[PDB]
Amino acid sequence: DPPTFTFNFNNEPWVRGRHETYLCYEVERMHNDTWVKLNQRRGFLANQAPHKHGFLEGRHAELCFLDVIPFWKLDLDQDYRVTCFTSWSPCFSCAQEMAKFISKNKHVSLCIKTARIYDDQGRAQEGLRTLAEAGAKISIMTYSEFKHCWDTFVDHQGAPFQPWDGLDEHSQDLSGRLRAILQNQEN
Ligand SMILES: [Zn+2]
């Protein structure tokens, strides 16, 4: 057979927030002081809008699952068990908003293992610290959690996907930054 593989998750652009963004998530509906789930889906698609009919601004992972919450329309005492797997930690307004819903109430546990993000300081740090501090537990899902990212949302668990050195660069970035952003250690 001819050795021809397609890598859309590699270094090659495939997120940039909105638009055809490769993203994955996992959410559970917490009820009766416990945890439960009433759906069968692992990860997410590489685009916006989960279903058809009803889409204007679009949901980029952050507000995506955030939408799945009102989708269940829990009572109130319930809790949001949401987990995300994106190629980037936050988003300017997508995260700023997300952060709110999560920072506007104490009852939403999240684990966003993101690949990596690169921003100067302005027009990005807002959704960064906000969503990352009062929005969810953002993890640096680079080369390491990347291989695992597969082991969690792949039928084969860790598909034969080759990692790019950039992961070493980005990983080191998203991580070291995420520490500076959340900690706000200005130095
Ligand atoms: Zn976005």
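Numbers in chain A come straight from Swiss-Prot, and the residues shown are 198-384, in order.
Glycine is no exception: its Cβ is also placed from the backbone N, Cα and C atoms.
Among the features that Swiss-Prot reports, active site, proton donor is placed at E259. According to its DSSP assignment, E259 (active site, proton donor) is helical. Its Cβ placed at the centre, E259 (active site, proton donor) has 32 other Cβ atoms within 10 Å.
Residues annotated as Zn(2+) 2 binding site in Swiss-Prot: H257, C288, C291. Around the Cβ of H257 (mutagenesis position), a 10 Å sphere holds 23 further Cβ atoms from the protein chains shown.
The mutagenesis experiment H257 to A is recorded by Swiss-Prot, whose note states: Decreases cytidine deaminase activity.
There are 22 other CB atoms within 10 A of the CB of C291 (mutagenesis position), with all protein chains counted. Quoted from Swiss-Prot for the published mutagenesis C291 to A or S: Decreases cytidine deaminase activity.
For the mutagenesis of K334 to R, Swiss-Prot gives this note: In 4KR mutant; decreased ubiquitination and degradation by an ECS complex hijacked by HIV-1 Vif; when associated with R-297--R-303. The structure shown keeps the original residue. Its Cβ placed at the centre, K334 (mutagenesis position) has 12 other Cβ atoms within 10 Å.
Experimental mutagenesis is annotated in Swiss-Prot for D370 to A, with the remark: Reduced catalytic efficiency of cytidine deaminase activity. Taking the Cβ of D370 (mutagenesis position) as reference, residues of its chain lying under 8 Å away and at least six apart in sequence are, in sequence order, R313, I314, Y315.
Around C288 (Zn(2+) 2 binding site), the same-chain residues six or more apart in sequence whose CB sits under 8 Å from its CB are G214, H257, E259, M295, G324, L328, listed in sequence order. DSSP gives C288 (Zn(2+) 2 binding site) a coil state; it is part of no helix or strand. When the Cα atoms are compared, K334 (mutagenesis position) and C291 (mutagenesis position) turn out to be 16 Å apart. Using the Cβ center of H257, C288, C291 for Zn(2+) 2, the list of other same-chain residues with Cβ within 8 Å runs, in sequence order, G214, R215, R256, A258, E259, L260, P287, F289, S290, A292, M295, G324. Classification of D370 (mutagenesis position) by DSSP places it within a helix.
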